[PDB]
Every structure is written in structure tokens, then in C-alpha cells.
Amino acid sequence: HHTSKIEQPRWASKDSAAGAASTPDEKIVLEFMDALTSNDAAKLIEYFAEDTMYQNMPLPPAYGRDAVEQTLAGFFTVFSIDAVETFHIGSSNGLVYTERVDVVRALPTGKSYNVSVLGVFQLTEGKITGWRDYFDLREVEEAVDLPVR
Amino acid sequence: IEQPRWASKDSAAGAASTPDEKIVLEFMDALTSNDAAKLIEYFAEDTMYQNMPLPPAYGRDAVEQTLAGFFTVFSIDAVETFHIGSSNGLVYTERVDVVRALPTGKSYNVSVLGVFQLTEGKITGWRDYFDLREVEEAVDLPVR
Ligand SMILES: O[C@H]1CCCC[C@@H]1O
């Protein structure tokens with residue numbers, strides 16, 4: 001499958017280091033973003049602590065590493081993440097933030113959508129203890145013609 | 001507004017530690033004014049605003065218009081910021097905003113993650129990410 005390059009939005013920061021990972025935890029998060037296109041829940045779960053959580057905010061949360069892996073495995077049964085572009089990354093107080101676009105493709109329909117997402121990651125000892133992504137679900141569902149909620 | 005299960009127990013996570021973060025938290029406090037003319041004073045001439053499920057506004061005049069339009073329909077009754085952080089001139093806030101639709105009188109606690117770009121203590125960009133359909137269904141108002 002061919003995926004077109006994600007363009008830079010108008011509001012992308014004039015600060016050239018805004019998209020640069022400047023700490024070990026930020027670097028882990030950008031590596032994790034790169035790994036998303038693997039569509040491989042077993043690969044991704046290795047980034048997570050045992051005590052952890054994951055939530056796409058328009059949907060119910062998953063608590064615990066097993067449940068997070070199961071949620072991811074379920075997601076990748078239906079969707080492919082074809083590309084991730086992280087415009088901005090920052091962090092304070094043990095939380096890392098990423099402003100991104102993820103290209104999501106619904107396997108049942110063949111249709112894709114570039115999702116605008118702002119995500120937050122909590123890390124302890126270099127492991128993810130929480131990951132929440134904020135975006136509008138209805139836009140995605142309408143674009144890929146697949147109800148998710 | 002309840003503390004989410006995933007919210008940091010360390011109160012420092014929600015406290016401003018930089019001048020830009022302090023400004024953003026002052027701005028969050030000011031939102032309950034529901035007053036676009038007051039709020040626009042926080043913005044640079046070169047700026048933008050977008051609730052991500054809706055169209056963006058570019059330039060200070062357009063941002064003021066969009067804010068004014070918003071406050072004709074909604075009141076912001078409270079803003080609670082659980083987490084705040086920043087790097088490279090961008091501030092991030094994980095919050096719950098309590099919004100009330102004036103036409104229906106119904107309220108909803110919206111989970112929002114927002115980003116603010118600042119230059120010289122003024123806002124050059126503000127984007128809030130959340131699910132709009134949830135708000136619409138809770139306050140009985142077809143916003144989009
Ligand atoms: O940001 C999320 C939005 C929903 C599908 C996966 C994407 O990465």
C-alpha cells in the first residue's frame with residue numbers, strides 16, 4: 001500500500017527544535033511513534049510497564065499491560081497505522097507530549113484518514129505507565145466508513 | 001470535577017514552573033469570564049486558534065471572532081488542569097473543561113488536551129484536542 005507524505009501544517013512551530021527529542025524519555029516516545037507502523041501489538045507492548053494504562057479518549061480506557069496489549073491487538077485487527085509524523089514533542093514532570101498526525105487505514109474498507117492527534121505519555125524507569133491520545137472520533141469513522149464507537 | 005485515575009499524584013505535575021506555563025494557567029483561569037474581548041488580550045497579532053474538530057481561525061481578529069462566536073453558544077463554568085508541561089516554546093495542558101450550552105442549559109465535563117505556542121509572553125497558537133460528538137450528545141446541541 002502507498003501512503004502519501006504527511007504535510008506540515010501552517011501552525012508548525014518556527015522553533016526548529018520543537019520536534020526534536022531532548023531527553024531520554026522523549027527519545028523513547030519518538031522511537032515508540034516509529035514503531036506504531038509495525039501494527040504489531042507484541043512489539044509495542046514491550047515499551048509498557050506492568051502497571052500501565054492506554055486510552056484513545058473517545059473510547060473506554062484499558063488498565064494493566066495485558067489489557068493494553070489486548071486492546072492494541074484488537075485495534076490492529078481492523079486498522080493499519082500507515083504513517084506517523086510528530087510535529088512537536090515536549091515534556092515536564094514525567095509526562096511527554098506529542099502533537100502528531102497518524103495515517104489510519106481501515107482494513108475492512110480500504111479507506112484512509114489523516115488523524116490530528118495530541119497525545120500524552122507517562123513514563124517511569126523508561127517504561128510507559130500511561131498513554132492517552134486525544135482526537136475527534138466521528139471524523140475518523142466518517143472518513144474510513146467504519147463505525148468504531 | 002473528579003481526579004482521573006491516571007492523573008499524577010505529584011501536585012507538581014499540575015503546577016506551572018516557567019513564565020509561559022504561568023501565563024497559560026492564568027489564561028485557563030480567565031476562560032470562565034466568557035469574554036472574548038478580555039481573552040484576546042492574551043494573543044499576539046500573529047496567532048491562531050483551533051478546536052480541532054472545527055475550522056481554525058488565523059490572525060488575532062479571526063481568533064477574537066471565533067471566541068465571540070463560541071461564547072454566544074457556550075459558557076465555560078470551570079477549567080481544571082491536571083498536567084502542564086512545556087518544551088521549545090510550546091506549553092501542553094491536560095484538562096477537564098466544564099462547558100454549558102446556553103440554548104439547552106445542559107452541561108458536560110470535556111476531557112481536553114491542548115497545546116499553546118507563546119512568543120514574548122503572548123499566544124501565537126492554541127489548539128485543543130477532544131471529541132466533539134460526545135459534547136454534542138451530552139448538551140443536546142449539533143455544533144458542527
Ligand atoms: O490517534 C489514533 C486515532 C485512532 C486510531 C489510531 C490513531 O493513531
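Each position is counted from 1, following the chain as shown.
Method of determination (from the header): X-ray crystallography, 1.7 Å.
A Cβ is built for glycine as well, from the same backbone N, Cα and C atoms used for every other residue.
Feature annotation from Swiss-Prot assigns active site, proton donor to A:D102. The DSSP secondary structure for A:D102 (mutagenesis position) is strand.
The number of other CB atoms found within 10 A of the CB of A:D133 (mutagenesis position), across every protein chain shown, is 21. Positions annotated as active site, proton acceptor by Swiss-Prot: A:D133.
In the three-state DSSP reading, A:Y54 (mutagenesis position) counts as strand. Its Cβ placed at the centre, A:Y54 (mutagenesis position) has 24 other Cβ atoms within 10 Å. Here the residue is the original one, but Swiss-Prot notes a mutagenesis experiment at this spot, A:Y54 to F (Swiss-Prot position 53): 15% of wild-type catalytic efficiency.
In this view, A:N56 (mutagenesis position) is surrounded by 22 other Cβ atoms within 10 Å of its Cβ, with every protein chain counted. Annotation of the published mutagenesis A:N56 to A (Swiss-Prot position 55) in Swiss-Prot: Almost no activity; the original residue is retained in the structure shown.
For the mutagenesis of A:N56 to D (Swiss-Prot position 55), Swiss-Prot gives this note: No activity. The structure shown keeps the original residue.
One mutagenesis experiment named in Swiss-Prot is A:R100 to A, H, K or Q (Swiss-Prot position 99), and its note says Impaired protein folding and no activity. In sequence order, A:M33, A:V84, A:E85, A:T86, A:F87, A:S116, A:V117, A:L118, A:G119 constitute the residues six or more apart from A:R100 (mutagenesis position) in its chain with CB-CB distances below 8 Å.
Annotation of the mutagenesis experiment A:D102 to A or N (Swiss-Prot position 101) in Swiss-Prot: No activity.
Looking at Swiss-Prot, you'll find the mutagenesis A:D133 to A or N (Swiss-Prot position 132) noted as follows: No activity.
Within 10 Å of the C-beta atom of A:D102 (mutagenesis position) sit 24 other C-beta atoms, taking all shown protein chains into account. Counting in whole angstrom, A:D133 (mutagenesis position) lies 5 from A:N56 (mutagenesis position) by their C-alpha atoms. A strand conformation is recorded for A:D133 (mutagenesis position) in the three-state DSSP classification.
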